[PDB]
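What follows is a set of notes on a single structure, which appears directly below.
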Amino acid sequence: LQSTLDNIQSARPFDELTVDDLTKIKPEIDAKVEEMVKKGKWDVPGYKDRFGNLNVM
Amino acid sequence: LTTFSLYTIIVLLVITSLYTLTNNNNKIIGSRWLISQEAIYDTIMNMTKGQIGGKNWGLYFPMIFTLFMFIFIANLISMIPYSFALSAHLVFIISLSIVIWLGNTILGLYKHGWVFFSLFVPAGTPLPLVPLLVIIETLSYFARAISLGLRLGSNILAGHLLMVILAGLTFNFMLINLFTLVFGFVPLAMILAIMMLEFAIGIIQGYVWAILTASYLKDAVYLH
Amino acid sequence: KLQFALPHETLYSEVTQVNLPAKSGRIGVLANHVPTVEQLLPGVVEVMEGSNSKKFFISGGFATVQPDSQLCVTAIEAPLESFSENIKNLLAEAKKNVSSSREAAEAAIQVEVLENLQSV
Amino acid sequence: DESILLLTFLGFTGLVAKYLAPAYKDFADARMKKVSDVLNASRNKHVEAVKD
Amino acid sequence: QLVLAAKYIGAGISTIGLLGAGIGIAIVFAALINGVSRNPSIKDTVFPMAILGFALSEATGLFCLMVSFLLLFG
Amino acid sequence: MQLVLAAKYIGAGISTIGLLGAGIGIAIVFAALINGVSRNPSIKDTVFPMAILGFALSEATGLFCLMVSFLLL
Amino acid sequence: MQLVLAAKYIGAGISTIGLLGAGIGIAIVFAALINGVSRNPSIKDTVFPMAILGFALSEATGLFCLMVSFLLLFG
Amino acid sequence: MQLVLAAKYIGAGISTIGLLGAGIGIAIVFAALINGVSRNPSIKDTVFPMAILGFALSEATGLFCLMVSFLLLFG
Amino acid sequence: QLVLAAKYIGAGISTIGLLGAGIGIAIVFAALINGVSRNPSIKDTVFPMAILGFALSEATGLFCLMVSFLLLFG
Amino acid sequence: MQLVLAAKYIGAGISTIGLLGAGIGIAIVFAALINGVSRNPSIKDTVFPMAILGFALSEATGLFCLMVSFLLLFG
Amino acid sequence: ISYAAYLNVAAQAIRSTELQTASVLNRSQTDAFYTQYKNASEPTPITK
Amino acid sequence: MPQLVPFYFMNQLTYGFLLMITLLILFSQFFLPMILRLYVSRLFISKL
Amino acid sequence: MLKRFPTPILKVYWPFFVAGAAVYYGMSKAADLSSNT
């Protein structure tokens, strides 16, 4: 826990770090993306509840 | 290659640049420019989930998105002062409308059999007008075929042609006596306003197409 | 037959014409009037029974012509002559109150009262 | 004829640089900020959890 | 050649009939938005009724359009 | 010949104008339906027969215009 | 001929009259939208799509008139 | 020739009638703006851009009609 | 001459376009009067908007008039 | 020549149709005044400047039309 | 603000020209502190 | 018909349908999942 | 990102594509018919 605390402190990405790098550190990204494309759903639930939707309706 | 072909290539390259290097570094927060096409993404997500929501909604989301984006880019690019109007070749727009209409009819027949024509039997009504409401529903069903195309075509064509006619007129307005050079700003200002309006009706048509052919697709995917 | 009443005292709870200020503008009730419910706004009310006229200043309430042609007017408190400058000074203070701010609504109501007063 | 259209387009770009480009700057900034703030907030949150 | 001249004129006159149906379509849809704002929750029942009215109002205009085509094409 | 056949074509065009009234008419009944139904809710089942009757009658005036058009065609 | 080319030009003019009914129509739908939105407030998320639908179809009848004008004039 | 030249002038005139409908259209939108703001006292921040949208669509039909008027008049 | 006749007749026909603006303006002012009589104090915001609406309605009429003059003078 | 004079007197008739719009319009402004006053008589003085303004503006469109009419008839 | 609260404030203001009775004034002056009661418990006795 | 009666209709329509198929594929396979990646990446940070 | 991700657009959009082919052929014949006008 000391090491993890230090790792978040010594490298905190919150602006940039490639989203490709986020795919590289987590293939969970591609798993979900592929599953969503396979599902044919482009709504991401959770995205909307803490990032707004721009809408004209 | 034709003039039309050359400008279709130009449109394609414009659309490519809007994602290829609109996102610099593939940043988590993403470049500010891509925020625009994010908002477009969200308002078409919530529109076609709003319309053709259901299990197949996102299965028709790329199609409804390139139906936004084609018309959205092609009624901005065509509004450039020296740029060739693809959309003023009506045959591409009207053909796309007939294609989608036929592709609704084929989909409807495929998805809902010979009871596809039960889409054109609307609801219970007294028996002497049960057949009537099939005849002048089917009449309206292939009025849907041409209506979607003819809206977009008429507006865009009329805007460019109106603008050019007034532009040519103000040219000859400024070739008469010098008193017209003084206070010749009011017709110039009309042309500026018309050019401003044409971007607006092009974005309005780009959204209205992709929602109206979501409404027809709503009918086709879910009978009633 | 008018029933005009306040919790404090009844007023008329015969009367020929009653003129009332309502959220539906101004309503006048004369003989048979179709049976209505009206929110009474802060108001100046005139009651005429025959040609004799009595003038009431009314703090809003509810008005209801009943389907038996009984004009129930109920309001918190009232005569016009009784209400009838120092209040204008108070209302000026109330404008000051709007600056800081339920107090906001109160001060707004004070402005409404200033209008109602101005009507006098 | 068409030089009139180029003058109007130039005028349009003048109106855009006056009005739309700062408005869109403010809009874009607002969203950018909101996203960024959410991200840094989650990072802060997560540092807390380690300590907890 | 009077017939040919008349064919083009007659087509124009036929176009006039359509305007009324256009107004009609708006009248139904105005009621839809008005109604929905009035009830709130009526909308799911009312929307089918509305679409029916739209189609019927539209159809009158379609008849006018067909007469235009019948003169024009012959 | 030319003039009489021409005149038929002209008369036919004019006849469409009569139809416009029906176009507005059908809508007015339906508008009332949506407004009425949103106001009551529950009236709808009784009212829907009345509405069909009103549709038919409005349409009927248009039919008279339409058949005159067909005669001229 | 002179008569035929004239008849096309005149006939086109007559066709243009048809647009007026749709023009008023479009405004009525947008009015209903503004009216509804001011009455409810919150309805707007549903009601704005409904209004867009009503706009499109009202517009289309006028445009049919316009297309006949174009057909005669251009053709 | 004379008949064709005449037909240009006449055709323009007939087309000018259609503009009247758009005039009424704009007025209806603004009437609704006024009415709505009067209903709510405070709808306006939403309703003003909404009204401008309504204005633009109602106006557009008139402008299409005006184009046809110019096409007939000028050629 | 037929061309001379045509410009005078055509000028007449174009004048009809003004009609719509005349109805239109009155509806804007009617709504202003109805609104202000309901609110009282709405007027400070609303009166500017009413003048904007008046101007736009009139502007359409000026297009009609400009066509009328293009026929009449031209 | 006879054609010109004929066209003048016919043309005079045609323009006069435009006046009808203003005739309805004046009534609409006054109707609003009457309704406003009846719905609240205390507002009346604030409304009164706007009322005279609206009457004039309504009438004016008809007068634009009327000037064209006189240009044909007298001119 | 509550509609009847709106009417109330107006009534209190309306007793202000003045000639008024003590009983009116008493009727226009509150004398209470509402004790909100949690679930047993009780948030503060805010002056009503 | 300022270019609305060519004989080049099929030329136009051929290049037209080619552009549609290109954009459809292009959006769908490339660029749409690049937006969906942004959503999912943001949600993964949100979850993390 | 700009990786080719498989999308099932080849059987979902099959009725659209069938319509595209039909109009393509019909326009070939139409173009030949219009070039004699």
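Shown for chain I, in order and in Swiss-Prot numbering: 2-75.
Determination method: electron microscopy, 4.5 Å.
Even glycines carry a Cβ here, placed using N, Cα and C.
Here's what Swiss-Prot has on this protein:
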| type | residues | note |
| --- | --- | --- |
| VARIANT | I:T46 to L | In strain: DS400/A3 and KL14-4A |
| VARIANT | I:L53 to F | In strain: DS400/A3, DS401 and oligomycin-resistant mutant |
| VARIANT | I:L57 to V | In oligomycin-resistant mutant and cross-resistance to venturicidin |
| VARIANT | I:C65 to S | In oligomycin-resistant mutant |
**I:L53 (variant position) and I:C65 (variant position), distance between Cα atoms, whole Å** = 19
**Message:** Give me the CA-CA distance between I:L57 (variant position) and I:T46 (variant position), in Å, as a whole number.
**Reply:** 18
**Message:** Which one is it: of the variant positions I:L53, I:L57, I:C65, which Cβ has the fewest other Cβ atoms within 10 Å in this structure?
**Reply:** I:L53
**Request:** Between the Cα atoms of I:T46 (variant position) and I:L53 (variant position), find the distance and write it as a whole number of Å.
**Result:** 12
**Fill in**
Simplified to three states, DSSP reports I:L57 (variant position) as helix
